[PDB]
Amino acid sequence: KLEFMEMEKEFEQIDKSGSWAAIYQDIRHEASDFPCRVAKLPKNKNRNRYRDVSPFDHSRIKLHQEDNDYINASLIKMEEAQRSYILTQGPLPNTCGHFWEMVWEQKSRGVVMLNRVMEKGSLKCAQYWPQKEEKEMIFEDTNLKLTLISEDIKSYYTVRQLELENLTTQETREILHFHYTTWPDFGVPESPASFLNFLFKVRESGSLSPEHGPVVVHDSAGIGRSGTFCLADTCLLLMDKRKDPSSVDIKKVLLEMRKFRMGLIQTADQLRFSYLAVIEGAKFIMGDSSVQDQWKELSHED
Ligand SMILES: [Cl-]
Ligand SMILES: [Cl-]
Ligand SMILES: [Cl-]
Ligand SMILES: [Cl-]
Ligand SMILES: [Cl-]
Ligand SMILES: [Cl-]
Ligand SMILES: [Mg+2]
Ligand SMILES: [Mg+2]
């Protein structure tokens, strides 16, 4: 029979009335406000890409190595869902060593990049990983070596296998890089299918496993596209744990995530897209496995 999920009925009411902007601004109005004193210290000015996007002190990731422990990155710890994410800005030319130090120290297995290095004529992220196997990168400040092992290029995203080595202990780890290359700044994915096909690739890699440290997610500021990716993933995980779409309150989950980093989801259309992604993803969560193959085809990755 036909049965609308509660979220589908809410989506339709909002769409019909054209109230996405109002719904979104209300979330902005109710969002948490916490201090970012460390982010604002004079010595950290050059460690921040945007003066208006900073990590709260209570949830910021601290680098381990007495000199300066600051990186613009936040731990989004979703207690009910039991999954954590580190959301961070695209690293700067002087913070690529810090970025990989954070990946090492936090034991992350995957890095999710949702932007291109150049967008709208400006450099939104440093070229922080090696583009050629034979041109490995050594971060002198943090003593790490990063090598490109292989890459699988699809039409709108690429997955790279990287080797990160702590030169101090000579221990090495495989880091998976998931790079979404067709998601515009302040925009939305081409379709729920393209987005979900990508999120499922990250999921299938095992990078979100609780056995690993938190996946690192970023775009340029690390709040819009990054927020959309984590909101959709957490909502789908909550639905999955309970096998009940009705126990999922998307706006409530977003406000919970905003307790850990400011400005997650930057436009009303990103919020609308998040609903679309969760509604479509619910089909797979609730047992229609065949939809994953459908997304792969509609995504036109090949
Ligand atoms: Cl200072
Ligand atoms: Cl790029
Ligand atoms: Cl451009
Ligand atoms: Cl840069
Ligand atoms: Cl763009
Ligand atoms: Cl905001
Ligand atoms: Mg705390
Ligand atoms: Mg080696």
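Along the chain as shown, residues are numbered 1 onward.
Cβ coordinates come from backbone N, Cα and C, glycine included.
Packing around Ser54 (mutagenesis position) is summarised by its Cβ count: 23 other Cβ atoms lie within 10 angstroms of its Cβ, all protein chains included. What Swiss-Prot says about the mutagenesis result for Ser54 to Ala or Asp (Swiss-Prot position 50) is this: No phosphorylation.
Annotation of the published mutagenesis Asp185 to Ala (Swiss-Prot position 181) in Swiss-Prot: Substrate-trapping mutant; the original residue is retained in the structure shown. Cβ neighbour count for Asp185 (mutagenesis position) (all protein chains, 10 Å cutoff from its Cβ): 17.
According to DSSP, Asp185 (mutagenesis position) sits in a coil region rather than a helix or strand.
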